[PDB]
Amino acid sequence: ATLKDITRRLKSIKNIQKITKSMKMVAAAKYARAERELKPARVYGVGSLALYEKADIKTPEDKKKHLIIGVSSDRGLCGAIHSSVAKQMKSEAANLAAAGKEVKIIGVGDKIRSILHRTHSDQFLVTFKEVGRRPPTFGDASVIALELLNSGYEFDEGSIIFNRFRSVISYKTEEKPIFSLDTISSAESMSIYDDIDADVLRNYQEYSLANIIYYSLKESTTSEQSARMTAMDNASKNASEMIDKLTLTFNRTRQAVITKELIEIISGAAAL
Amino acid sequence: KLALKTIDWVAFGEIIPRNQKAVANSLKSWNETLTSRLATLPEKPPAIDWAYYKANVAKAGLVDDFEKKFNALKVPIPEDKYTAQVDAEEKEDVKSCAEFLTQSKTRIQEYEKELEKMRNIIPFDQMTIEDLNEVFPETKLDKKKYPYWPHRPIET
Amino acid sequence: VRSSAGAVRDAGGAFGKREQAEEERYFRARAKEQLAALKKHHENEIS
Amino acid sequence: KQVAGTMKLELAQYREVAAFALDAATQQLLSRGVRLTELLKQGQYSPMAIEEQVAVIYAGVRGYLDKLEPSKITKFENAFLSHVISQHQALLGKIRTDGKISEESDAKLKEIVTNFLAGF
Amino acid sequence: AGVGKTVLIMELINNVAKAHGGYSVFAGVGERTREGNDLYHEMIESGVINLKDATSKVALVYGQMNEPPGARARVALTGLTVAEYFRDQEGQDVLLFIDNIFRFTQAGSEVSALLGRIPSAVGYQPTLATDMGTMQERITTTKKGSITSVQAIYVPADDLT
Amino acid sequence: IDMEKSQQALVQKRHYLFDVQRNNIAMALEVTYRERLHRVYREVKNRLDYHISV
Ligand SMILES: Nc1ncnc2c1ncn2[C@@H]1O[C@H](COP(=O)(O)OP(=O)(O)O)[C@@H](O)[C@H]1O
Ligand SMILES: [Mg+2]
């Protein structure tokens, strides 16, 4: 292009690089805070899951009602977080509906809703937004579980998909089964547990639902902040490479413009 | 020559069974292409100026012979053999007016008969189990399967 | 060679149009919400 | 002047919110913008009489085409003309001679477009 | 080009000039002749130019873009002379609208090379600043009068530098 | 009753498909005629133009 085109492009890319560096720093701070908070929540959620892996529960094979919950967020710029979550969610939904089930979907965060608003647009039991602005608490998990139980879609099985946070650079997508009391009562393993009517067990199921939602929220926010930090680092690096190339081009163009104007002056002077 | 009968289309779309829309749409499209071609083709073939064409040719006789052969010789025209679909109309005259019309009218008549028979009945405040037995045979507790009281299954 | 504020939308490249649209959609939504509230206030204050 | 003014406003609004691709209002705004855009396309060496342009642009801007898919708009366009150019020569002559979309002309245009859209 | 210079200056003539007691001068320098005719007729309609009586309040000078550079380079001086006279002898307020004052410079640049001067900067005459100063320095509010000068200045390719 | 009555009132007018077919075949015949006339005219003009241009 001309010199002004190159100058404007170079200025824009420099601004973009500045912004992405600042966003990397912010994401890194929030990641440190979220990891610090994730440790206790990690132990708490693992303890809450304890039972189902201590007294193995096999879901009933005669039921059709299923729930898919997908934890993510509203923020973008986090790489393949929302993408992975929604991809596995639709994989599971297709598998269930092929095996013959009545699946619904709950989306914690806009981006899941958006990714799944073209297909599975009618299975949305309910979706939550305003995720990611502030670190998730137990209040959020309690609200999600409460609005799930209140919405009278008494499900017969459940799954939750979130991005388990492995390392600062890597994360994994998990599926954690969620059972209803119809399955817990009808389990030979549960015969041993003492003082187990069908009301204390129901309250326990509600609380465990809130617990698993909270665990998924903490893991998901940790992994999302880590991914945003990584994505911003890569974006800043790419902006730096582009800035180098454009600076070289700008220097070439500036010198060429100087030479061109000077040759015009010389030709005019010698052509008198 | 041309004075084509007008067609409504929202009405045309009201009389095609699901098994037949695959030919209705093709007929629509092929009518469309024919209409576009007819519009493209002119109202008349352009006139000719035979005088000038004969006035710039050394062998005026040959072009005069061309002109005269043109004057004598005309062109042929197609007919209605491909239009044998004539017959189809007669067949319809049976369904929509003899078979479908008559059967539909008989069903209609039965439906009124039922309608007034159902509308003309005594207020329930005086009626009896027998009344519901006649008017509604669905209340008859078939003794052919449930003899002993309460006839209606105990599990209900 | 330096950079200055409000340069992303001075270039008018792809980021410029993307930012313009990201702004316009949001403020169209908020204008719709505010207009609804204005109509509600009108009706509730007629009396 | 009557029709292109509203078309100009609609495209001006559409161009602002075009760089992306939710709510009903802006979704319909994008729909109308795209419909008009595919309406404005044209072929080579086939200029259209002003009244025919008015008919096409009117059909497009009076929310009629908003039901159709955009990839099909061109079809409609072409087809529509080949219909109006034969059955409704009188209306086009009226629009040309009087040089405006009078109330009766508008009502006609309305019924022609409503009938043609369903029958297509 | 195409940002509103002419519309804005016409709006100013509509406002200030219409309700202004003093006189007024308009110098079209190297602008479209269509616009000159449009302004003539718009003033005749408004009433600042009265073709019947002697109550006209606007004096017009035109040297449009069909003129050779010599005339565009000097029509600004002609309008400026009319304004200067109304400033001094009449001893009164004056308005002076010029559209555009970049055509004065440009017309000066179209003959410099033929007068034997080496070009400067981006192919402008070496005397750009002096030639513009010796004109813009007569458009001033001395203690004997008062010229309110509105100037439209084309910026070639939006380039303010 | 309403379903049956409207069904009859509708199937009364099933004749549009045949009316279509009628006018469509008339259009086909007309286009064939037009092509015949234009082909003969084009051929005669081509021979005349050959002679004149040579
Ligand atoms: N106040 C205004 N309102 C709306 N459009 C305007 C206005 N001023 C200028 N324009 C637009 O600019 C064009 C005229 O620009 P103009 O000022 O004559 O050009 P220049 O400023 O380059 O001499 C018109 O076609 C019009 O669309
Ligand atoms: Mg101008």
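For chain C, we keep the numbers from Swiss-Prot: what you see runs 33-79, in order.
Cβ from N, Cα, C; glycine included.
Looking at Swiss-Prot, you'll find the mutagenesis C:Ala46 to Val noted as follows: Strongly impairs F(1)F(o)-ATP synthase-binding. Annotation of the mutagenesis experiment C:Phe47 to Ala in Swiss-Prot: Strongly impairs F(1)F(o)-ATP synthase-binding. C:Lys49 to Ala appears in Swiss-Prot as a mutagenesis experiment; the accompanying note says: No effect on F(1)F(o)-ATP synthase-binding. Here the residue is the original one, while Swiss-Prot reports the published mutagenesis C:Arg50 to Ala with the comment Strongly impairs F(1)F(o)-ATP synthase-binding. For C:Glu51 to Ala, Swiss-Prot lists a mutagenesis experiment annotated as follows: No effect on F(1)F(o)-ATP synthase-binding. For the mutagenesis of C:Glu51 to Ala, Swiss-Prot gives this note: Retains its inhibitory activity at pH 8.2 although it still forms a homotetramer at high pH. The structure shown keeps the original residue. Under its mutagenesis entries, Swiss-Prot includes C:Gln52 to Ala with the note: Impairs F(1)F(o)-ATP synthase-binding. In Swiss-Prot, a published mutagenesis experiment is listed as C:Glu54 to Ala, annotated No effect on F(1)F(o)-ATP synthase-binding. Per Swiss-Prot, mutagenesis C:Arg62 to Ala is noted as: Impairs F(1)F(o)-ATP synthase-binding. Under mutagenesis, Swiss-Prot gives C:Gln66 to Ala with this note: Impairs F(1)F(o)-ATP synthase-binding. For C:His74 to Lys, Swiss-Prot lists a mutagenesis experiment annotated as follows: Retains its inhibitory activity at pH 8.2 and does not form a homotetramer at high pH.
Here the features listed in Swiss-Prot are painted onto the structure.
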residue : record               : CB count, 10 Å
C:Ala46 : mutagenesis position : 10
C:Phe47 : mutagenesis position : 16
C:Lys49 : mutagenesis position : 16
C:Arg50 : mutagenesis position : 14
C:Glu51 : mutagenesis position : 13
C:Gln52 : mutagenesis position : 18
C:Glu54 : mutagenesis position : 13
C:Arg62 : mutagenesis position : 10
C:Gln66 : mutagenesis position : 11
C:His74 : mutagenesis position : 9
Checklist outcome for this item: Cβ under 8 Å from chain A, restricted to the mutagenesis positions C:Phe47, C:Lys49, C:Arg50, C:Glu51, C:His74, picks out C:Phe47
Checklist entry - Quick one: of C:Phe47, C:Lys49, C:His74, which mutagenesis positions have a CB closer than 8 A to some CB in chain D? => result C:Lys49
Checklist entry - For C:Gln52 (mutagenesis position) and C:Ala46 (mutagenesis position), what Cα-Cα distance in Å is obtained after rounding to a whole number? => result 10
Next on the checklist: Please identify, among the mutagenesis positions C:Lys49, C:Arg50, C:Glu54, C:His74, the one with the smallest Cα-Cα distance to C:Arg62 (mutagenesis position).
Outcome noted: C:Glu54
Item to check | Cα proximity to C:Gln66 (mutagenesis position), best match among mutagenesis positions C:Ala46, C:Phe47, C:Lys49, C:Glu54 | outcome: C:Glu54
Checklist entry - At the Cα level, what's the spacing in Å between C:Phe47 (mutagenesis position) and C:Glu54 (mutagenesis position), rounded? => result 10
